[PDB]
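Engineer: What follows is a single structure, and I will ask about it in a moment.
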Amino acid sequence: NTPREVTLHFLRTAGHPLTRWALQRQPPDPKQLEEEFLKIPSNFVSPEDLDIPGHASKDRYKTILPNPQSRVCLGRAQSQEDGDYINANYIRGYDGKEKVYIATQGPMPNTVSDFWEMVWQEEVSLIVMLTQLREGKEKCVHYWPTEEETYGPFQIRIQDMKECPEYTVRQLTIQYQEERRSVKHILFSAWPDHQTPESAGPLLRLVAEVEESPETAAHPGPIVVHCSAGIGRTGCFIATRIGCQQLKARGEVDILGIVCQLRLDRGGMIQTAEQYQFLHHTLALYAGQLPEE
């Protein structure tokens, strides 16, 4: 097989299911986990494998691109510019269920309208933003209003806002033509780029906040998850969620298989061996919190 077919075969067949007991009480050691993580192909696409004229101006990083087979394609809601391109992919969820998430980069000022078009067209009711709030200049623009802003054809209004530990919940309305929809926005502020949170507790409370969020669209749509490049922290968050789901439903988790499936959907999901190790930590904590009960 080609390098491409070797990559795809690994991502479709690799696996290391651990019982809850193994995860909690006799986990793979850190050296083993690092070696395991480093074996997983990135599945990045190269600029040459994309034939989408004009996409480069919509990418935050030229080497981090949406795999074409799962990319989110925009409709024709904007008249300011042509193109169906956004740096975002559909991500399968538990048991390979289609379009449970969309993983996307942090919007830049020129892709904010694109972002909200995606949210509208995909019937999104929940956005999960992962960042580290620091003081000073911001890498990524605030694409949501303090009160009310218009972005292309979309009017966004803050309905209510509340603070929890390590995350802010915003309740938004998005208006397109004569239509309004509610969107919940969660901004998790304690995840530095290329690193992990200090503790897994807040991350598990974020996952709980996600689980408890109602669907508010006419049809179920993907949960949007984003962070600056849309691969490291998005990959960690989604893997955590799916991992918790496996542990709750089955009393076991295949973390390797979860991460392989994410990589089939978007190249580079989960960036570092430390993040992969922290994922095992986070799921072990979750296992200890499961009801007795």
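Here Swiss-Prot sets the residue numbers for chain A, with the shown residues being 65-357 in order.
Per deposition record, X-ray crystallography, 1.9 Å.
Backbone N, Cα and C define each Cβ position, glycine as well.
Annotations for this protein, taken from Swiss-Prot, read as follows:
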- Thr66 to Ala: Prevents dissociation of bound MAP kinase and enhances their dephosphorylation; when associated with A-93 (MUTAGEN)
- 97-350: domain 'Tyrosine-protein phosphatase' (DOMAIN)
- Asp257 to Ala: Loss of catalytic activity (MUTAGEN)
- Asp257, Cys291, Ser292, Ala293, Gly294, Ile295, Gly296, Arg297, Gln335: substrate binding site (BINDING)
- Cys291 to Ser: Loss of catalytic activity (MUTAGEN)
- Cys291: active site, phosphocysteine intermediate (ACT_SITE)
- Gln335 to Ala: Reduced catalytic activity (MUTAGEN)
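Can you tell me where each of these features sits in this structure?
Structural biologist: According to DSSP, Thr66 (mutagenesis position) sits in a coil region rather than a helix or strand.
With a 10 A radius on its CB, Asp257 (mutagenesis position) counts 14 other CB atoms from all the protein chains. For the recorded site, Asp257 (mutagenesis position), the DSSP three-state label reads coil.
Sequence-distant neighbours of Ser292 (substrate binding site) (same chain, six or more apart, CB under 8 Å from its CB) are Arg124, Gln169, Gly170, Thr195, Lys203, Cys204, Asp257, listed in sequence order.
Long-range C-beta contacts of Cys291 (mutagenesis position), restricted to its own chain and to partners at least six residues apart, with a cutoff below 8 Å, comprise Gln169, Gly170, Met193, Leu194, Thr195, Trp255, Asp257, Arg297, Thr298.
Under the three-state DSSP scheme, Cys291 (mutagenesis position) falls in the coil class.
The Cβ of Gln335 (mutagenesis position) has 20 other Cβ atoms within 10 Å, all protein chains considered.
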Engineer: Given a 10 Å Cβ-Cβ cut-off, pick out the one of the binding-site residues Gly294, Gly296 that has the most other Cβ atoms nearby.
Structural biologist: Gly294
Engineer: Under 8 Å Cβ to Cβ from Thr66 (mutagenesis position), same chain, six or more residues apart: give me those in sequence order, or none if nothing qualifies.
Structural biologist: none
Engineer: List, in sequence order, the residues of the same chain other than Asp257, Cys291, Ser292, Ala293, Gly294, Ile295, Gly296, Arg297, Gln335 whose Cβ lies within 8 Å of the centroid of the Cβ atoms of the recorded substrate site.
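Structural biologist: Along the chain, the qualifying residues are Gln169, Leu194, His258, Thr298, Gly299.
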